[PDB]
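Data first, discussion second: the structure below is written as structure tokens.
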There are 2 protein chains.
Amino acid sequence: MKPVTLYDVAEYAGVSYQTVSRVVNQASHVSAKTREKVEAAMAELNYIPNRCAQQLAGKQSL
Amino acid sequence: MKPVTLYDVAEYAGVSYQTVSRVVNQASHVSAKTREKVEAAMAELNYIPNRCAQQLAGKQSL
DNA sequence: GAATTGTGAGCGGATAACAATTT
DNA sequence: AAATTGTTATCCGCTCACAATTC
């Protein structure tokens, strides 16, 4: 898989796989650090949403 | 517009979603009778095969 | 035993729901 | 009960295998 996935972001930032989604949805059940951690990992990983599965799961963005 | 699915096709064709994909895939273990009735349903509802899904379920298909 | 066909697990990711724990 | 974080299954559309069916 050439494009990065939310799963890579979760693992990299060192959080649960729900945390990453949680941060993406800007949920209230998320601490500041955790939110910044996942958002940062998006840079290192060069996270580029999996348009294939993402559309299937909803949309090619959010 | 509204996205259609192999299920809408299956429902309108009165077949199983698998049957639809068997027709879409155009492989063996498929009778010509079902092929034409499923292909017909895709025209009705305007079914567009998700190449990203086909890639999700099919490893290195395209 | 194979063509037909249905049911389901799976891929791959995102979300909903839920559970342990602590407050 | 709710917050945090984690855990699990489901769901999306699609594909393949297997089981059951029928001949």
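So this one's solution NMR, going by the header.
From the backbone N, Cα and C atoms, a Cβ is placed for every residue, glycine too.
Long-range neighbours of A:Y17 (mutagenesis position) (same chain, six or more residues apart, CB within less than 8 Å of its CB): A:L6, A:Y7, A:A10, A:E11. Listed in Swiss-Prot as a mutagenesis experiment, A:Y17 to H is described as follows: Broadening of specificity.
Under its mutagenesis annotations, Swiss-Prot gives A:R22 to N the following note: Recognizes an operator variant. The Cβ of A:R22 (mutagenesis position) has A:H29, A:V30, A:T34 as same-chain neighbours under 8 Å, each 6 or more residues away in sequence.
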